[PDB]
Amino acid sequence: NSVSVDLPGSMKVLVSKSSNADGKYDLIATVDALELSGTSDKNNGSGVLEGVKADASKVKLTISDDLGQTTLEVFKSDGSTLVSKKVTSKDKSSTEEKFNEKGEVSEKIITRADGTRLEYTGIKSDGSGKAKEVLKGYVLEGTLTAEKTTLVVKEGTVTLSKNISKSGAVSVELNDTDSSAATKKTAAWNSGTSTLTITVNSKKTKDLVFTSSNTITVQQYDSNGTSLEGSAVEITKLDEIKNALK
């Protein structure tokens, strides 16, 4: 009869056990309450299914050849222009987009495989907009341009800036408008270790590590300013970043 296949994006598709006279397979899926259907060249659950919403919007589900990726699209009732698009990639991260009438993206939500998110809203035709990064325990806020995402934390005269380039590279900088050399913070970025080292009055004070697990840790230097002491502490709330900038 039919075989159930598990899909990225918490979906399932039913594929005929045998092919038809044309050699093709029937596909059936129920997405939320919507029944979708299609025919495919392959026998493993991959291909294209289509349906409509109760409001006549066109729906298409596209399952990549190797079942690695799924794309769920909603269109205008004529199928012409996109309304929304959700793509679940093979690492199980996702991008969910909304589009204006011209088919230009106006919102993009990236959910990384670890559940952290980049939320881009109010996206304009030049690729600029508002940006939020949702971490475990706290959120960072900033803007988006076509060159980079810049997320800002402010504390005293200190501004911490977390940059995420268009290609995805992270870099961090710190600017302090304090001009008293006793208290002013300055900082240097080490791209190899994703580590921002903060200095006050010519002595290192703290290492802020922006990890590959999308967390931030802080570790103090000894009063000699030369070697680290104790062990790094994972930041769990926005106040602890602000504390590190004091």
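By the numbers in Swiss-Prot, the shown part of chain A spans 28-273.
Each Cβ is built from the backbone N, Cα and C atoms, and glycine gets one as well.
Sequence-distant contacts (6 or more apart, same chain, Cβ under 8 Å) of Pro35 (variant position) comprise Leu94, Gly95, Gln96, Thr97, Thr115, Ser116, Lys117, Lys119. Record note (Swiss-Prot), natural variant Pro35 to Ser: In strain: CA7. The unchanged residue is displayed.
Per Swiss-Prot, natural variant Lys39 to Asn is noted as: In strain: PBre and 21343WI. Its Cβ taken as reference, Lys39 (variant position) is surrounded by 13 other Cβ atoms within 10 Å in the chains shown.
Swiss-Prot gives this note for the natural variant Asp59 to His: In strain: 42373NY3. For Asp59 (variant position), applying a Cβ distance below 8 Å and a minimum sequence separation of six or more within one chain yields no residues.
Around the Cβ of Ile90 (variant position), 29 further Cβ atoms fall within 10 Å across all displayed protein chains. DSSP gives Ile90 (variant position) a strand state. Among the natural variants that Swiss-Prot reports, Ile90 to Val is described with the note: In strain: CA8.
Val114 (variant position) carries a strand DSSP state (E or B). Taking a C-beta cut-off of under 8 Å and a sequence gap of six or more, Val114 (variant position) has these contacts in its own chain: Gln96, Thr97, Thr98, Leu99, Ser121, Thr122, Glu123. The natural variant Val114 to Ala is recorded by Swiss-Prot, whose note states: In strain: PBre.
Among the natural variants in Swiss-Prot, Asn127 to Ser has the note: In strain: CA8. The residue drawn here is the original one. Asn127 (variant position) carries neither a helix nor a strand DSSP state and counts as coil. Its Cβ placed at the centre, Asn127 (variant position) has 15 other Cβ atoms within 10 Å.
Cβ neighbours within 10 Å of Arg144 (variant position), excluding its own Cβ and spanning all shown chains: 19. Here Swiss-Prot describes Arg144 to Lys as a natural variant; the accompanying note says: In strain: 21343WI.
Among the natural variants that Swiss-Prot reports, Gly149 to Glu is described with the note: In strain: PBre and 42373NY3. In the three-state DSSP scheme, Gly149 (variant position) is classed as coil.
Listed in Swiss-Prot as a natural variant, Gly164 to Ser is described as follows: In strain: PBre. In the three-state DSSP assignment, the secondary structure recorded for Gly164 (variant position) is coil.
Candidate variant positions: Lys39, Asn127, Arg144, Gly149, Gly164. Nearest to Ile90 (variant position) by Cα distance: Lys39.
Secondary structure at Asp59 (variant position), as computed by DSSP, is coil. The shortest Cα-Cα distance from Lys39 (variant position) to any of the variant positions (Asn127, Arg144, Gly149, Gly164) is found for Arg144. In the three-state DSSP scheme, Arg144 (variant position) falls into the strand class. Long-range C-beta contacts of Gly164 (variant position), restricted to its own chain and to partners at least six residues apart, with a cutoff below 8 Å, comprise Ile262, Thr263, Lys264.
Counting only the Cα atoms, the space from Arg144 (variant position) to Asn127 (variant position) is about 22 angstrom.
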